[PDB]
2 protein chains.
Amino acid sequence: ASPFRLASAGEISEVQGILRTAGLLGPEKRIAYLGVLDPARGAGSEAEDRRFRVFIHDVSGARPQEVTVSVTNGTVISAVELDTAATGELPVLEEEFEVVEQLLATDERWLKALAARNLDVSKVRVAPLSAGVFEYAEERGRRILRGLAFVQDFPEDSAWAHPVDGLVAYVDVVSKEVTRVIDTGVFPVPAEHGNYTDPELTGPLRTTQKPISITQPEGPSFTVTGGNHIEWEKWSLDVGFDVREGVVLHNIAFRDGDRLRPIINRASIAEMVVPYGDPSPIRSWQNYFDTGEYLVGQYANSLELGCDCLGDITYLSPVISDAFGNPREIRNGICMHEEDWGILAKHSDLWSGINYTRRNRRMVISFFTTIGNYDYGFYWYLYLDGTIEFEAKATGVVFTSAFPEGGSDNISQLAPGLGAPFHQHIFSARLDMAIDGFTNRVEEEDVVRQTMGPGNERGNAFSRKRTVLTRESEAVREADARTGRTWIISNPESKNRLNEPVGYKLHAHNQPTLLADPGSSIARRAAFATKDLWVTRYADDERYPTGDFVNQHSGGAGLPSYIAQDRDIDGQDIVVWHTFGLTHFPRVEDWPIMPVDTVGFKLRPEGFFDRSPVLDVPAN
Amino acid sequence: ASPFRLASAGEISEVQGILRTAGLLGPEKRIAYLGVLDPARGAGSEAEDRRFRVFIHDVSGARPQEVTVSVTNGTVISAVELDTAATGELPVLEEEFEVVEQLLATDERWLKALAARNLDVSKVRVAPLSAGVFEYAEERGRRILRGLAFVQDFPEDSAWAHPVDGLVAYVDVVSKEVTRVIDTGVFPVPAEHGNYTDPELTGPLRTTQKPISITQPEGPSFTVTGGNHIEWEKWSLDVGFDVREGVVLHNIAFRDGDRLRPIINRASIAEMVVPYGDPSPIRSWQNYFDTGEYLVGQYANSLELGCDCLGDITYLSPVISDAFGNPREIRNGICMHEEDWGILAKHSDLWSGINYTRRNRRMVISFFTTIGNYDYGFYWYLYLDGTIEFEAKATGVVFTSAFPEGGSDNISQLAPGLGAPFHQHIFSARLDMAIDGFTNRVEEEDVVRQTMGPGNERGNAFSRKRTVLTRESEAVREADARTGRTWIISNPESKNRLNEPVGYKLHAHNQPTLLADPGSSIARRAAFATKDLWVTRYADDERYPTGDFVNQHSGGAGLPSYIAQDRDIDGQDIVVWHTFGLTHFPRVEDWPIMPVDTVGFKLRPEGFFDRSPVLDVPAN
Ligand SMILES: [Cu+2]
Ligand SMILES: [Cu+2]
């Protein structure tokens, strides 16, 4: 049906077959990533060729491959062997997660370290963490996973309460060997438990909360057709799902009277990094690209009604591939519903005697994922007035360490002897713009203060200025909250009735960007995170701000590389990449399980419509 | 009962009786302001003494008076005659608003101006606006209102669609004289109507919105006691209402275990200014202090159940004084309800096998006001996790002008020939802090980036720094979004279990502050709006950042004068004044009636609790 429909169990099985019949999917081969490719640029691309891209790992130690197959024509379009030392390692496999603990359990250096701390090896959990790229030359080409230890007193115990500081291991997950064990010294292992379900810690549960019932006696106002095509209050879009990016929104458009007007061609969180700011050798290499290295989509939770999504919910259960090419359904992995959003517009006019009030609503499309200790909710909102917004909610259990005797400038104390290293959660929203079509342009808008004098004798005047970003080399922008800086995406060939180019304005939260020293490895590998806004010319192979293979990749890939092309972006098919994140100095209130904190951004119509697009909402 | 109870109709009538008995309220007197005073700093004190402050205007031109009476004792505590040219005029009286159009209707300069535009005087509405302080020496000591004209084509017509540019008049509302009529030249009067209720403009209404039903089968979770004392999910507070400030929150405290811990003694929006940025002499004087000059509480709407406040709502109907001292109730002027607030905390742990999800909710206290073309909603939120937040929602109809033929740097076009002068809506939240009691201090916290090198070899480390504000002279602070600047209010004598002073962190939106030139009249009159945060030592007569009398009052009172005392604020009874606002460049989507835009701030606990305060929230 729609070329944007979600991948089917069958298409996944077919990809598996094709790889097999083609001799690419053997018993020692593993699927590290598989996902459908979006239709190519073609107004009315009639001939539908449903293609899938796969990253195939080899447990034997053979070079991995990137393959594109056509499920429609049962063929292999391309198969390329990869030089990981050059282009980066493949995403971490879920099955490689246990390997770190298993290997270490029989390692003399490891066991020695645990014995010095009087820790029973059978009680020691090891977090399989990405390694990044540091001074260890022997790691280039090898797929390494570093390990940090946490003690689990019993099966249902929260190990995060018991970090084992002063100890870290590096493991080659293919040759299956412990490349190194570093013990900088014994630190007391925090004793208090962090079991948020233990009545002893929670105390008597509240009996004060009365129920809040949210129902829709006539069902929801949105319609879902073709499995994932949404139609709601003038909005139209397709909800896709990718194992790496998670929920992806396609063809976001608004039916302005007679015309279905495009706004955004593709919206997604194309990367998400969590850099740690603790200079201890035990953790200074710590930077998790949850999206790039771990693939947040595969870890999406199966949501539960009433608990995760309240109200009249319509679920999508996306299908993904397992390590062998078998389709796997994420039951109730995506929630879709509309929720009341207070007052939309209101005016009580003395002169006319008319008292007017209208209520707002927002269509919500979300999923929640769990990556080790973190849990993140990704929410996309479409409002009645044309506003588009994204919100990330960060929860989970904070990553712990020992709290140094004498305090720390880079770690905060959560409990006796329990520390929580400073870090950030930085996202990159990739917005493939289509403001009334693909001919777009971006302008940076700053508030302009004016000096009192001739033409402004009362010194009350203030204005605004707009600078068009014409080439990619001038499209790497930073925030300026002081001057109310925003960025407007417009279509210079499409004017509203007042003869001004239609547009949408991006309002950022202006949170701090990547704090790491500019010459650091993380500054190089996640260069996108050092600036708030990037604008590039669209290209079918420029999908992530960090490149295709993030794991153990040297640096400079992605955005810094794309931008180097210096293409024309003034009235062209362009893409906006917005960096936004949370800078977390964990507080006592974040322990033992943290309350949700949030970050996001939104885009509001700016001369897109000819008047308010909500004059037709009834009183109700 | 509680000394924080809302004023009763009887109390207001009694204040009238007391003033009458004292010879302070004869027939020529009018009550420009009347409000109950908060109990003095003296826990409990020597029994109940309900005191009311009143500003008494005299329609015959006699000097007005500021009076304080003890309604309990039937006495006048103090009464002083005011020299308005020095200390400021009293707030505008509702009755004076109509006087402007009435007088101008028979003024020959006005009639000549209208005749020059072929406008029927019976169809010309005049917006009666505050005058401010400029170069008109004859205005000093006089109560002046300025008038801008708008044509109303028929009874139910929206006059805002038809501004009459190039014309402004100044009126003395006491002597009833038109002091000046300035006509700078004719401008076409925009012809399109802005009738958002006219099917010709709205088009057929949508039939697509299905109902969203929000109910509470067992009633709300909060209890209302003593008329205005609220108890909800560990929170405790008193909801007061003042005609100038509107909703005021008293004694915000959190019951942590067995102890009721104070957080904020008093929270209110102590001032709000709307400065215009169009240098045309027709509007360059335009600045309203809705709170200080007009008294926003006085114009609170009666909220309709179902459209203004959805769900299980508990209303308060505050009582205020009319111009003669008679009590007037604002029926259903305050809404109170609790709303579901998505996910509170969530974690699916691999190692323990425990999947945990908890739902969030917030207590909401709000009111909506209308002053001319603007409608503002004031919302206070209390969350389960201890977070406190305020949100202002700006809607209504934009203030219009003609759109200059050759375009404008200070006005945007909304419809053919219809302009919307640039302006800001800036608020001042006065937070009389009581973090675990009155001994508090404020620290400015900035993120601190670190250089790669010795002790930070990988260049990944990042920290934070806190600077205590010790004296008022160093407590006028500005935002710094780039460095994640926040302000923490702590109690240096109350430490959490980790031996750190308990605290709350203020997170600002970092929006632009006052844009006007520093040498302008408005920069001096609204000095508070030029900086993001001020901290003062508490004083019972330091209530508003702009002083007691804002109307036609120059600089000389308010925050800049208080700060000069340079009092000790390091571990003392202190007050935080936060400036936050919206910079509005009207867009076509804001016409004919604007969709709600918002701004606010929040405070989150920072080591206030010994662990998460929501561990006792049940699963459902
Ligand atoms: Cu965090
Ligand atoms: Cu405005």
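Here chain B follows Swiss-Prot for its numbers: 9-628, in order, are the residues you see.
This entry, so its header tells us, was determined using X-ray crystallography, 1.8 Å.
In case you wondered, yes, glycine gets a Cβ from its N, Cα and C as well.
B:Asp298 (active site, proton acceptor) is surrounded by 24 other CB atoms, counting those within 10 A of its CB over all protein chains shown. For the recorded site, B:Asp298 (active site, proton acceptor), the DSSP three-state label reads helix. The active site, proton acceptor annotation in Swiss-Prot covers B:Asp298 and rests on similarity to another entry.
The number of other Cβ atoms within 10 Å of the Cβ belonging to B:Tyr382 (mutagenesis position), over all protein chains shown, comes to 20. Swiss-Prot lists B:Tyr382 with the feature active site, schiff-base intermediate with substrate.
Among the features that Swiss-Prot reports, substrate binding site is placed at B:296-307, B:379-384. Under the three-state DSSP scheme, B:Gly305 (substrate binding site) falls in the helix class. Shown in sequence order, B:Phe249, B:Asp250, B:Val251, B:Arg252, B:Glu253, B:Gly254, B:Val255, B:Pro326, B:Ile328, B:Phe375, B:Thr377 are the residues of the chain, 6+ apart in sequence, with a C-beta less than 8 angstroms from the C-beta of B:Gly305 (substrate binding site).
Among the features that Swiss-Prot reports, Cu cation binding site is placed at B:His431, B:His433, B:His592, with the record citing experimental evidence. According to its DSSP assignment, B:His433 (Cu cation binding site) is in a strand.
Looking at Swiss-Prot, you'll find the mutagenesis B:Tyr382 to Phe noted as follows: Loss of activity.
Among the recorded positions B:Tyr296, B:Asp298, B:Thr299, B:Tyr302, B:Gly305, B:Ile379, no residue has its Cβ under 6 Å from any atom of ligand 2. Between the CA atoms of B:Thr299 (substrate binding site) and B:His433 (Cu cation binding site) there is a gap of 12 Å. Within the same chain, the residues at least 6 positions away from B:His433 (Cu cation binding site) whose Cβ sits under 8 Å from its Cβ are B:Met280, B:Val282, B:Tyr384, B:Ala400, B:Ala402, B:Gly589, B:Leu590, B:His592, B:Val607, listed in sequence order. Cβ proximity to the Cu cation site centre (mean Cβ of B:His431, B:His433, B:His592, cutoff 8 Å) flags the following additional same-chain residues: B:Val282, B:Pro283, B:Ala402, B:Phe430, B:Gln432, B:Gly589, B:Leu590, B:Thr591.
Each residue contributes its Cα atom, and for B:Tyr302 (substrate binding site) and B:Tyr382 (mutagenesis position) these two points are 12 Å apart. Cβ-based crowding with a 10 Å cutoff singles out B:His431 as the top-ranked of the binding-site residues B:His431, B:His592. Within the same chain, residues at least six positions away from B:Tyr296 (substrate binding site) with a Cβ under 8 Å of its Cβ are B:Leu137, B:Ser138, B:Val281, B:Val282, B:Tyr302, B:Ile379. Calculated from their C-alpha atoms, the gap between B:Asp298 (active site, proton acceptor) and B:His431 (Cu cation binding site) amounts to 14 Å. A straight line from the CA of B:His431 (Cu cation binding site) to the CA of B:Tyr382 (mutagenesis position) spans 13 Å.
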